[PDB]
Amino acid sequence: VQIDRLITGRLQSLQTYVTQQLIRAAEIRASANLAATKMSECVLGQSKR
Amino acid sequence: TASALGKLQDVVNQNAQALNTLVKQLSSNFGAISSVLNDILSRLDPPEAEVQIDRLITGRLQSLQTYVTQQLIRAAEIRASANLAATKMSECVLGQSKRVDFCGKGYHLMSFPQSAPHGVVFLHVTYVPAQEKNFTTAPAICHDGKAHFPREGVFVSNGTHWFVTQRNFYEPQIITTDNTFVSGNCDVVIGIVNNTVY
Amino acid sequence: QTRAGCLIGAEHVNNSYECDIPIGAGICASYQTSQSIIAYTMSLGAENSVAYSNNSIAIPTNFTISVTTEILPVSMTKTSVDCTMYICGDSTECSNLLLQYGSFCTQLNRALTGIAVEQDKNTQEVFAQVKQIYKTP
Amino acid sequence: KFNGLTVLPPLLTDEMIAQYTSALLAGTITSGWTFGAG
Amino acid sequence: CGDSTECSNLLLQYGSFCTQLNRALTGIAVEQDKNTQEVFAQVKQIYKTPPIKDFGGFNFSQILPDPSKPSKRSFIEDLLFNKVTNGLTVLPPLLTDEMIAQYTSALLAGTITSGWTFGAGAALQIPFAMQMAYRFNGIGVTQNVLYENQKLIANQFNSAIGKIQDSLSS
Ligand SMILES: *[C@@H]1O[C@H](CO)[C@@H](O[C@@H]2O[C@H](CO)[C@@H](O)[C@H](O)[C@H]2NC(C)=O)[C@H](O)[C@H]1NC(C)=O
Ligand SMILES: *[C@@H]1O[C@H](CO)[C@@H](O)[C@H](O)[C@H]1NC(C)=O
Ligand SMILES: *[C@@H]1O[C@H](CO)[C@@H](O)[C@H](O)[C@H]1NC(C)=O
Ligand SMILES: *[C@@H]1O[C@H](CO)[C@@H](O)[C@H](O)[C@H]1NC(C)=O
Ligand SMILES: *[C@@H]1O[C@H](CO)[C@@H](O)[C@H](O)[C@H]1NC(C)=O
């Protein structure tokens, strides 16, 4: 009877952790793409932007 | 080979996999006497079916919440890709773009769109120089004590005579007054060399 | 032995090539010729040097056109799910318990409807920016 | 497919899509860039 | 569940939650290496610099690699590197810092020896004092407005690099 409480707690904490991580990675990806854009457009040439 | 269109296959694979998991989830018991609801309702009284069915309700609730959350997260990648595609279409098809390595990998002339299932494909036409030769250069020339500089292109010399050429396609021309403009005097610049102008 | 762990059934080589399959820490593996699985340190490419000095340039004399494809995904399959048919399976004994959890299923439908409305915006804004249907001569 | 899960069709059909892309391809060839500005 | 069969017998009632959590984490972990690969690796051949440093007076010894120490990372790179510091596991990255430090140096030698050309076909050598006479022409300043006052500009450049070191040191 008791062990189901611990299981339903820990599984929810783990789901919350994964849900944080997915958002944080999806944020990092846009900075990675902006870095790669600057690399490609402003080092290898002169940009009038 | 069809491996060219790998990208827009994995969106379908991921969607089908998620939907198959969401549907297969129904087979689990969550601690009830059966996964089948009529199997309970036929064998047991409402005082007990109302104890049992809450577990299945909570399970299927949290499963559908997890599915909806995953879809809500995944949608923003597709939106950012649609916006990037709209940008490429607005900027590189309707006009010539100077953003290096934005359209293809080289000097860009034009592009053409083609449709595809749940996607789009571009064809980029690009110009690239293949052959190149060795030349000797000087950044200016001296005549009558005045330093001459080129209006466009650069000075080059195979070793015997001096010529001016455009920068990206070898084409020699006789150094003539209206190819060049005058600044300062011979003493100020380094590397300048004596020559004749016509 | 590697930084990543212990690898069984591959033969190390001092040579190096492009990387077909990655293992980690620069360690890479492949199937090659008398055929076996090898592992090696991934190469970064050829090595080159330019003869740079004052008063020397190279000018290109010839050129080639080229073409290059690019592929992007602009849409997703607009699935839809009935919350109460799934949860209760058209059982009234179920639904008179389910209606204690209030508006959850309805906001779920609302979320999915947003998806179903957003995706045909995605298809609408990429194409359909020409005001007239031209035709070829 | 009988558990209340369903799929909906798109608003644009693939022939409208190919009309759009054929109008674009005829425009970029006949009139260059100008058909975009005006 | 912590290595207890009394727990493990009951855990599998909840079906496949752990499987989709594992597929989530494994989908995350791979993406970082594609990010890294995309950000760098924009060059197909590893260039290297000649031994002499005839750059028209411009000083580049602060950013070029230092071969003496074992890792090829330059001085400013080593200041930047110095300034920052149950079933849980950590996986190593794919590309080691020596690879990044080769890539960067190749990009540098390309940008210095051949200007922009190395990004669109084979690189071509050009004297630096004629690269600057191009990049000044890109903003409407006639190239001679450099050849007249080249040396002063070099000095200002040499000075502007210096302060950055103190900015990183302090
Ligand atoms: C460098 O190029 C010049 C220009 O072509 C060469 O000069 C020509 O030489 C031919 C020899 O048959 C003469 O017929 C032309 O009248 C010359 N042109 C001029 C403008 O004088 C020169 O020989 C080349 N030098 C080398 C070493 O190849
Ligand atoms: C130009 O001359 C240099 C120095 O001899 C040589 O290394 C190079 O191969 C020659 N050709 C080109 C295209 O640079
Ligand atoms: C690499 O080559 C050296 C000498 O050529 C040899 O001694 C060594 O055994 C080789 N590496 C391995 C893993 O055998
Ligand atoms: C640069 O030019 C000078 C003379 O102007 C010369 O002595 C030096 O060797 C040249 N540098 C080279 C060829 O690398
Ligand atoms: C080089 O020029 C020849 C004709 O001079 C041409 O046929 C060829 O396509 C050009 N490009 C190459 C060889 O890459």
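Chain B residue numbers are taken from Swiss-Prot; in order, the displayed residues are 941-1138.
For this deposited structure, the header notes the method as electron microscopy, 4.0 Å.
Using the three backbone atoms N, Cα and C, a Cβ is placed for every residue, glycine included.
In the three-state DSSP scheme, B:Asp950 (variant position) is classed as helix. For the natural variant B:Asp950 to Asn, Swiss-Prot gives this note: In strain: Delta/B.1.617.2, Mu/B.1.621. The structure shown keeps the original residue.
Close to B:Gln954 (variant position) in the fold, though at least 6 residues off in sequence, lie B:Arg1014, each with a CB less than 8 Å from its CB. One entry in Swiss-Prot concerns the natural variant B:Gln954 to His. Its note says: In strain: Omicron/BA.1, Omicron/BA.2, Omicron/BA.2.12.1, Omicron/BA.2.75, Omicron/BA.4, Omicron/BA.5, Omicron/BQ.1.1, Omicron/XBB.1.5, Omicron/EG.5.1.
According to Swiss-Prot, the natural variant B:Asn969 to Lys carries the following note: In strain: Omicron/BA.1, Omicron/BA.2, Omicron/BA.2.12.1, Omicron/BA.2.75, Omicron/BA.4, Omicron/BA.5, Omicron/BQ.1.1, Omicron/XBB.1.5, Omicron/EG.5.1. Packing around B:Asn969 (variant position) is summarised by its Cβ count: 15 other Cβ atoms lie within 10 angstroms of its Cβ, all protein chains included.
Here the residue is the original one, while Swiss-Prot reports the natural variant B:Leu981 to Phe with the comment In strain: Omicron/BA.1. Listed in sequence order, B:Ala989 are the same-chain residues at least 6 apart in sequence whose CB falls under 8 Å from the CB of B:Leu981 (variant position). DSSP assigns B:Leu981 (variant position) to a helix in the three-state reduction.
Around B:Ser982 (variant position), no same-chain residue six or more apart in sequence has its CB under 8 Å from its CB. Here Swiss-Prot notes a natural variant, B:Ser982 to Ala, with the remark: In strain: Alpha/B.1.1.7.
For B:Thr1027 (variant position), no same-chain residue lying six or more positions away in sequence has a CB closer than 8 A to its CB. Quoted from Swiss-Prot for the published natural variant B:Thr1027 to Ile: In strain: Gamma/P.1.
According to its DSSP assignment, B:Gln1071 (variant position) is coil. Annotation for B:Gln1071 (variant position): no same-chain Cβ neighbours under 8 Å separated by at least 6 residues are found. Here Swiss-Prot describes B:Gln1071 to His as a natural variant; the accompanying note says: In strain: Kappa/B.1.617.1.
According to Swiss-Prot, the natural variant B:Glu1092 to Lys carries the following note: In strain: Theta/P.3. Long-range Cβ contacts of B:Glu1092 (variant position) within its own chain (separation 6+, distance under 8 Å): B:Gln1106.
Under DSSP, B:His1101 (variant position) is assigned to coil, being neither helix nor strand in the three-state scheme. Annotation of the natural variant B:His1101 to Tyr in Swiss-Prot: In strain: Theta/P.3; the original residue is retained in the structure shown.
In the three-state DSSP reading, B:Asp1118 (variant position) counts as helix. The annotation that Swiss-Prot gives for the naturally occurring variant B:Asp1118 to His reads: In strain: Alpha/B.1.1.7.
Within the group of variant positions (B:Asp950, B:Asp1118), the Cβ with the highest number of other Cβ atoms inside 10 Å belongs to B:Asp950.
When the Cα of B:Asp1118 (variant position) is compared against those of the variant positions B:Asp950, B:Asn969, B:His1101, the shortest separation belongs to B:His1101. Just so you know, the Cβ of B:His1101 (variant position) picks up 11 other Cβ atoms within 10 Å once every protein chain is counted.
Cα-Cα distance from B:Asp950 (variant position) to B:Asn969 (variant position): 31 Å (rounded to the nearest whole number).
The variant positions near ligand 4, defined by a Cβ under 6 Å from one of its atoms, do not include any of B:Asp950, B:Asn969, B:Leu981, B:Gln1071, B:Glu1092. Checking the variant positions B:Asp950, B:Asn969, B:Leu981, B:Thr1027, B:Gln1071, B:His1101 for a CB within less than 6 Å of any atom of ligand 1 leaves B:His1101, listed in sequence order. If you measure from the Cα atom of B:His1101 (variant position) to that of B:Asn969 (variant position), you get 92 Å.
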